[PDB]
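Before any comments, here is the structure.
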Amino acid sequence: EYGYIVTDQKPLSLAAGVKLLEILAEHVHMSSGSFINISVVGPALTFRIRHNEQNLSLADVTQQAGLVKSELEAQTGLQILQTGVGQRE
Amino acid sequence: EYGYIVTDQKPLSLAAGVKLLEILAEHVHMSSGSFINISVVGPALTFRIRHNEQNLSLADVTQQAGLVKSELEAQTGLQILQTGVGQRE
Amino acid sequence: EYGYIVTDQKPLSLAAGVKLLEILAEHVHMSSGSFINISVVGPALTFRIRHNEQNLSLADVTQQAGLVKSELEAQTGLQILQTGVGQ
Amino acid sequence: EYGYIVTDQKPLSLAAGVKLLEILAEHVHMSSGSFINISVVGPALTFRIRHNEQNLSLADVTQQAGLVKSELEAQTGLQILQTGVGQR
Ligand SMILES: [Ca+2]
Ligand SMILES: [Ca+2]
């Protein structure tokens, strides 16, 4: 499974995707480093999450990203169109 | 499934347990009334949630309480000891 | 978001797709009618799930499909290439 | 966070607890040893799960418990009264 955040940036810069993930991490009170397998493709930022002490899942992080999307946006200078969890087995 | 919060109160008051849910409501962007089947028994608050637009689960609200635990404790005069989501089977 | 099962049938029949869903429903102890917005396109079955009592998310049900891959394949008569949730 | 199963046994035996986990592991196709931080306290089994080759969460495994409640009860000779996922 993976988490995703679709932006209004076509395409999305790595700097901006990573900046989003760091602001997001601090908002969920975890290490930035707990976000792994990070990519930006098209307007989309993807990632997975490491086994963390706080115990947040991808469901947890993507949910919170939608809840504070207004502060995430204004911090990063981009718009968040949608968030959620993808899966491929 | 039901959600719970175990406090250090003996017993937890109805006003306090309810306040906890109201604070959670505002953070997860929902009407307090989306919380149903509400009880305070001993030190514990129990509750269910009505189904919603956001795919917000009882899991999302307990995870929310962990992030805002200081703010919940500050507003209701108690310590939060435990949090969770259980299914009577 | 949609759940999908990708098969080795090019294209996949609606009948075969719906059969998969009926076996998946059986094994997650939900009504077949809980799978909504069903389509077969190319080799893929796509679907979503109704908010249900058992509290199974779309990703959770597709994880379960992954766990019963062998049984779905056996009861339907096709190979499953991939299972998951897309955007 | 820990997953938990509350039984009718007071107290729950360590044997019976680890047997519930071994039945569940079989259903989620992982080794029983994938379940870690295992305890039995009074009637309740608690546990966690190694980040896994298959993706499953504590929520996922307790949902699996519900699907196989009768099998679990049939093999362990106890009743399951609650499942869930908690946090100290
Ligand atoms: Ca209200
Ligand atoms: Ca899951």
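By the numbers in Swiss-Prot, the shown part of chain A spans 470-558.
Heads up, the Cβ atoms here are built off N, Cα and C, so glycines get one too.
Swiss-Prot annotations:
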- A:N506 to A: Reduces N-glycosylation (MUTAGEN)
- A:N524 to A: Reduces N-glycosylation (MUTAGEN)
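Neighbour density for A:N506 (mutagenesis position): within 10 A of its CB lie 11 other CB atoms from the protein chains shown. The two recorded residues, A:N506 (mutagenesis position) and A:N524 (mutagenesis position), have Cα atoms 18 Å apart. Mapped onto three states, the DSSP output places A:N524 (mutagenesis position) in coil.
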